[PDB]
Amino acid sequence: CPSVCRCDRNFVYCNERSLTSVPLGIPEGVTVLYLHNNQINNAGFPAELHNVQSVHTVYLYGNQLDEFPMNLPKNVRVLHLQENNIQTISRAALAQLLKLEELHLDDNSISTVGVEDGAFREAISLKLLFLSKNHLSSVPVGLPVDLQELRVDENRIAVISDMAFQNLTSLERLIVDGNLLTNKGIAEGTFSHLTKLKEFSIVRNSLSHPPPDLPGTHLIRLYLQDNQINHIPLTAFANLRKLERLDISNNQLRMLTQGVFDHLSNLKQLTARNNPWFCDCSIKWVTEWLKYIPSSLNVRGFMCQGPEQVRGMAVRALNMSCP
């Protein structure tokens, strides 16, 4: 055990000690390693730290790191690297942590150029990757096959390549919300091969319509909130039969095309709040759909914003003005 750093019940507590580098005196049989809330630099990691095989959980949050740390313990499953100033992600560093299952790179200055081509792909055991609040311009191409959750929210992402989600059949959750993403930015059939995907979130983005060619093999939740969606195509919600929760709130939708929720048989909840719904003969089907829909479906937000004669009233309570 180190001189300044304390150890209790096979847990190393180096946290809140203002350490410039990771200490040398790390015992052979330690469970969890705490090195958070310090001033540890990128060149403060000894080669002997990688030799320790007993450690599976390492905390390194709120440090002075600039790159992804090297010589980290070989058999680490959960790794926390949030609140620091990481900019560069190296292919060699992630090749060391072969048993890495969970990774947190939140609140950092990570860019597309900083991430080396196929750096994350090296981490073969990677199931959970949290790239929240970074300066990333696009989704990296070299991603792990065994990935189950990709949270790349609150970034500067505008484009998504067709090769970015290559071989990722095991991915269940994809959170790409709070980005500069557009429908032209996303490649044709980029999400199509995500068979095991259960949840999809793209809130606070600039999409003119929902993403085309989405798989409904295991998709349950679809979030299209706070977007610039003006229209929804007839084939968009089609082939998504297993969907339960849907959200189209806070968009620029004027009306909905007849037979859009026709294929959604397992639907349970729908939200369309803060949308400029123009109540005319275009929403006649919406009124009839809401009248015959079972109580199992929770539909909210269908209110008239125009014209003034219909304004304020709910679409479900309407009667028509036209044939």
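By Swiss-Prot numbering, chain A shows 36-355, 359-361, in order.
Even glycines carry a Cβ here, placed using N, Cα and C.
For 36-63, the entry in Swiss-Prot reads domain 'LRRNT'. For the mutagenesis experiment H170 to E or N, the note given by Swiss-Prot reads: Abolishes interaction with UNC5D. According to Swiss-Prot, the mutagenesis experiment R186 to N carries the annotation: Abolishes homooligomerization and FLRT2-mediated cell-cell adhesion; when associated with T-188. Mutagenesis annotation in Swiss-Prot: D188 to T, described as Abolishes homooligomerization and FLRT2-mediated cell-cell adhesion; when associated with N-186; the structure shown retains the original residue. Swiss-Prot gives this note for the published mutagenesis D248 to N: No effect on interaction with UNC5D; when associated with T-250. Mutagenesis annotation in Swiss-Prot: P250 to T, described as No effect on interaction with UNC5D; when associated with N-248; the structure shown retains the original residue.
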For the mutagenesis positions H170, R186, the largest set of other C-beta atoms within 10 Å encircles the C-beta of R186
Most Cβ neighbours within 10 Å, among the mutagenesis positions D188, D248, goes to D188
Rounded to a whole number of Å, the separation of the Cα atoms of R186 (mutagenesis position) and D248 (mutagenesis position) comes to 21
DSSP output for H170 (mutagenesis position) maps to coil
In all the protein chains shown, the tally of other Cβ atoms within 10 Å of the Cβ of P250 (mutagenesis position) is 17
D248 (mutagenesis position) sits from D188 (mutagenesis position) (Cα to Cα, rounded, in Å) at a distance of 22
The correct three-state DSSP answer for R186 (mutagenesis position) is strand
Distance in Å, whole number, Cα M355 to Cα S359 over 3 unmodelled residues, equals 5
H170 (mutagenesis position) and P250 (mutagenesis position), compared by Cα position, are separated in whole Å by 29
Residue counts for the domain 'LRRNT' (36-63) under DSSP, helix then strand then coil, are 0 helix, 6 strand, 22 coil
